[PDB]
Amino acid sequence: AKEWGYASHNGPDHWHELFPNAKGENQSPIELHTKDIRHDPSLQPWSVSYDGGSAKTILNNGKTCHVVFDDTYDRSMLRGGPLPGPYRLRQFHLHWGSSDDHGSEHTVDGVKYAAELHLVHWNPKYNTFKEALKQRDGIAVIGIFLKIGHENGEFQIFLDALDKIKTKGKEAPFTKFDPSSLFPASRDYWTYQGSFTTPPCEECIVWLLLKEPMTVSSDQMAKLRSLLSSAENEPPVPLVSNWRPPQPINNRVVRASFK
Ligand SMILES: [Zn+2]
């Protein structure tokens, strides 16, 4: 089946061998150059209504750790911004690096953070997460950068569950958790259209990148890259890094919601 990873043989540069989309015009991530970004005053603020009761499970597919929500009906919503309507929250996951100096996927003015958080939502108008993947506005992603600093007690809630899913395939119950408690003070954002940063890299993403990072400690970052990519019974391979290099911007325009 689909065979990819982040190693030198199944890494980012070889993905296009098994997945064609990896060569489209609208791939992510990209690098943000504020000098080229104008403030679009037509952009409205965004808002969420998360039902912490919609959290179901936490799993380690060996590529990253996810947190799945019940998106079979309107429970945890995201609305506003450049969104044609409200979207359902499906899940979140992290990309990180080997050290605190790098790790994010998007970079601003040449600056890379320690990690990047992705909250994936989809448009109910398209009936079906699978069917939404076929539309340029099927998915909506909140992107949160992570910088090192004081320890985040909110984010810590989530980390205490990692133990239960150390290896690939693991999966455990994870309920009553509202990811909005991680959002930073400011809600100002960049926005552009792109794709998934993992195969099959569908170009169905409207991106909402926050200008302000959430802060976390190194102890917490360390915990994150202590997860294993190998299966429960296999030579333990640490999950060191799962970020994709920045792709070509092409003719895309990245709009700002702030001045
Ligand atoms: Zn992602």
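Using the numbering of Swiss-Prot, the residues shown for chain A are 2-260, in order.
Per deposition record, X-ray crystallography, 2.6 Å.
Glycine too: its Cβ is placed from the backbone N, Cα and C atoms.
There are 17 other CB atoms within 10 A of the CB of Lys64 (mutagenesis position), with all protein chains counted. Here the residue is the original one, but Swiss-Prot notes a mutagenesis experiment at this spot, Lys64 to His: Enhanced proton transfer in catalysis.
Annotation comment: Swiss-Prot describes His94, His96, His119 as Zn(2+) binding site, evidence class experimental evidence. Counting only same-chain residues six or more apart in sequence, the Cβ atoms lying under 8 angstroms from the Cβ of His96 (Zn(2+) binding site) belong to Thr65, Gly104, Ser105, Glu106, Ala116, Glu117, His119, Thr198, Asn243, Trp244, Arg245.
According to Swiss-Prot, the experimentally introduced change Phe197 to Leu is described as follows: Enhanced activity by at least 10-fold. Secondary structure at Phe197 (mutagenesis position), taken from DSSP and collapsed to helix, strand or coil, is coil. Non-local neighbourhood of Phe197 (mutagenesis position): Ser29, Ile140, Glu203, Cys205, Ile206, each in the same chain, at least six residues away, with C-beta under 8 Å from its C-beta.
Within 10 Å of the C-beta of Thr199 (substrate binding site) we count 20 further C-beta atoms, all protein chains included. Among the features that Swiss-Prot reports, substrate binding site is placed at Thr198, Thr199, with the record citing similarity to another entry.
Here the Cα atom of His94 (Zn(2+) binding site) is found 10 Å from that of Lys64 (mutagenesis position). Taken in sequence order, the recorded positions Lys64, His119, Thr198 that lie near ligand 1, meaning a CB under 6 Å from one of its atoms, are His119, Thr198. Annotated Zn(2+) site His94, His96, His119; additional same-chain residues within 8 Å of its Cβ mean position, judged by their own Cβ, are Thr65, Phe93, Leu95, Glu106, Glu117, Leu118, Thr198, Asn243.
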